[PDB]
Amino acid sequence: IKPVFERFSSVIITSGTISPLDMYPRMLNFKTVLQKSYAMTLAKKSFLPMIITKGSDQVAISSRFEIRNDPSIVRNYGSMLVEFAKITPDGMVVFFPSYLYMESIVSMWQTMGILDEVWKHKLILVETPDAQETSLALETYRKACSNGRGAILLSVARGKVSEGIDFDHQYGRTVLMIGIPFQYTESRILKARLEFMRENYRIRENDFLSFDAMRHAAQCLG
Amino acid sequence: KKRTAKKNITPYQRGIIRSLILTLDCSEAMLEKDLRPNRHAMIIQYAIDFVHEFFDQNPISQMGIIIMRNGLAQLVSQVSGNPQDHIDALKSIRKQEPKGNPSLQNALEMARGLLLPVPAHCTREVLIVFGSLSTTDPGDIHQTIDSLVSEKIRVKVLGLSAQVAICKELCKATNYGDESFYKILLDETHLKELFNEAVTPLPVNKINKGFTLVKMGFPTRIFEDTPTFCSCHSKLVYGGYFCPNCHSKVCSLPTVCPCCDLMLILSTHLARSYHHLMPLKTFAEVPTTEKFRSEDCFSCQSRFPXXXXXXXXXXXXXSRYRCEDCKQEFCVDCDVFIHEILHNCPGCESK
Amino acid sequence: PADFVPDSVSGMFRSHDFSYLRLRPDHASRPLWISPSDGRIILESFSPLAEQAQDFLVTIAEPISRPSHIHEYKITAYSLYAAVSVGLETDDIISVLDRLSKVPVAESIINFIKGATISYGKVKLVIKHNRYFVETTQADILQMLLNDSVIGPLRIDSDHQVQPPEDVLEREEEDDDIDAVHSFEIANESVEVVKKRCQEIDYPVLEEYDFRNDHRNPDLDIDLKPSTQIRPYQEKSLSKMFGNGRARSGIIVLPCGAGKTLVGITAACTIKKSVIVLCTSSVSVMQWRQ
Ligand SMILES: [Zn+2]
Ligand SMILES: [Zn+2]
Ligand SMILES: [Zn+2]
Ligand SMILES: [Zn+2]
């Protein structure tokens, strides 16, 4: 970004999600003037962010444990999904931290009976790596969202759908976020840049990872 | 603090003639536990109440009744100006339990063709009380909504505690684009008031249609009771009516004649349309410190009006809800009652 | 010898007068009416926090009556210890009781509820290295543990070990008092003597249960399948013993003939760790296993 910061003079940085607005001047090494955000002044509530730490068993839940199965958390997750599929109107989406999380959890969700129930209520439309199938899924999600039978679109927090696709009145009602998207599931490349993030900048491991994790967490909810 | 309306944008035409055809849901979702017995049973209680209300304020109209069971809609009372047929039909249904899915495409499809015989002067209408959250469509439903909106059959539906975009759309589509017709409850009384409000004619902004002059005549009661005899039931009725044109003994009914087929009415039905057509102006709540009128009511004599300076009690409000065209005070009771049963503004009548 | 009324002290505190006992000043403006002498707490229809009031009474005491108009109040020492182990603020419960309970909080009743909220164990059984030891968060606790034949004499001199406190917790003292205080790791043998001496000297110890100091090793041959019958009291009993997050074994008084072992198999599987099952007699062991 330095050359365009070297080249261009009057630039604006704007998003629905930018948080914190200071991590960017730190990493990108640039000067700002009005790092100003605005609150939502409403005459009504209009949305519900909730922290489901616990399940019915009052059990703390996560995808940080593994990218795997632990029938307690999985069935707890299966219980939360099936009841959300019962309550939200047409248009509901969720965001796994990782696709390999999605693939493992979903496969053995069809193993139990959790998938048949949501199949009674709504349509279920998976996110496939080939996006023609994903596109064929997404539009049929929106079409079913604008149609009667509920449409459920399940994707990856780091996947393609979160980048540009919007969820309107009907195309999105209750977003969910199963665990927090993290990447040290994979190898040490983040560690290396994070090390650089640690040595070149005064940015720790967890503060960087939680910032990115909540950067895409914020990216999905809006 | 007041919860009163600003302005009515439709006293001009009401749909005085009607063919309203109410359809129910006897599906599994009616067996869930939100409404006191369930959805299924307490819904039916208020429908009975509406049935009585719908024919009292629109007695010239008819209705049919359809249930929604097992992905199959099932007519249970034919489109009739006789409520008791529907009332008795409703009495049997609650004794059966709701089941299966609501297949709206079924229910819409039979509703649309049921109203074809309903003429141009009579108004086609459908009232869906939807309470489940999924459907099962035998065909294209947009085909049917497109077919429905084509047949001049407006649709207002009352969803349960949820909002569904298709019936958002359906009420939007049929009702001339003017989506005002997927109003939904949170509450039994909200449901109760959801039922009572569906009785009056439904004008929003009427398009110019053929205003057709309607030829009828009026029946007259029979006297001889030992001559108990009927041409509309072929039984021993101790005295009925006689159509002005057919000349056949017809039992007491606003029902059409069964021998020459002209609508039989005495006088009473149209005057409900009058106060339907041209209602009054709302009784204005007079300002507390600017009223200075008689310390009583007008339609009744309600000496309670204030307490004359009580710091909080007097600075609140002066119970003087007064109509405008008469400029006569009315206690809220009268002001409510005047606006409740007899439109007939007491001050505006006497001048 | 070794008998405690406090566990079985339930069944009293229902006796008042009319001359000495006055109508509760909250009686005019109080949703409930805490009859302190009679120990009865009638939760009428006028209580807005009746659900909140109903739960608090069930913890500290036992609601004898649950009538449609008003409920009934009974005193239970195990409830008092259980309501003391409930964790509700002893003062906070009394005032919402006092404000809600139109009958003024009885002086004896008020003392017991506060005695519930704080007592029912003020013991100081310290723990080291995520285990149980002879120590105390309070000082009279370290004195009880150190001067204990089983707690102290059975306690190894080591202050705490991650593995020893992990493993040994002079048995398993996964029921100890507040840990992360001064204590010494206890051996792998004999908490009977630990409890048999806190028995003889009447040490009501404010105890916990550290359920992943239910760690205990590489994972056993446990098939973590929930195919065993699940029906609703067991799960919320489990939800009570599963508590927050992870499996705590509590005391869960269960009937033989209504799927009693079913909670145990789940909690055994959930910990994914070595577990033994003990039934009454060996012949019943086979019957139960059959
Ligand atoms: Zn007849
Ligand atoms: Zn005739
Ligand atoms: Zn009056
Ligand atoms: Zn007037």
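Chain C is numbered as in Swiss-Prot; the shown residues are, in order, 101-269, 302-422.
Per the header of the entry, the method used was electron microscopy, 3.4 Å.
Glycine is treated like the rest: Cβ placed from N, Cα and C.
What Swiss-Prot says about this protein:
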BINDING   C:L386, C:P387, C:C388, C:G389, C:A390, C:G391, C:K392, C:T393  ATP binding site
MUTAGEN   C:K392 to R  Lethal in vivo. Defective in translation in vitro
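The structure, with features from Swiss-Prot marked on it.
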{"residue": "C:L386", "record": "ATP binding site", "Cβ neighbours (10 Å)": "16"}
{"residue": "C:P387", "record": "ATP binding site", "Cβ neighbours (10 Å)": "8"}
{"residue": "C:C388", "record": "ATP binding site", "Cβ neighbours (10 Å)": "11"}
{"residue": "C:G389", "record": "ATP binding site", "Cβ neighbours (10 Å)": "6"}
{"residue": "C:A390", "record": "ATP binding site", "Cβ neighbours (10 Å)": "10"}
{"residue": "C:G391", "record": "ATP binding site", "Cβ neighbours (10 Å)": "16"}
{"residue": "C:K392", "record": "mutagenesis position", "Cβ neighbours (10 Å)": "15"}
{"residue": "C:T393", "record": "ATP binding site", "Cβ neighbours (10 Å)": "16"}
### Message
Other than C:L386, C:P387, C:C388, C:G389, C:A390, C:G391, C:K392, C:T393 themselves, what residues in this chain have Cβ atoms within 8 Å of the centroid of the ATP site's Cβ atoms?
### Response
C:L394
## Note on the structure
Between the C-alpha atoms of C:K392 (mutagenesis position) and C:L386 (ATP binding site), the distance in angstrom, to the nearest integer, is 6
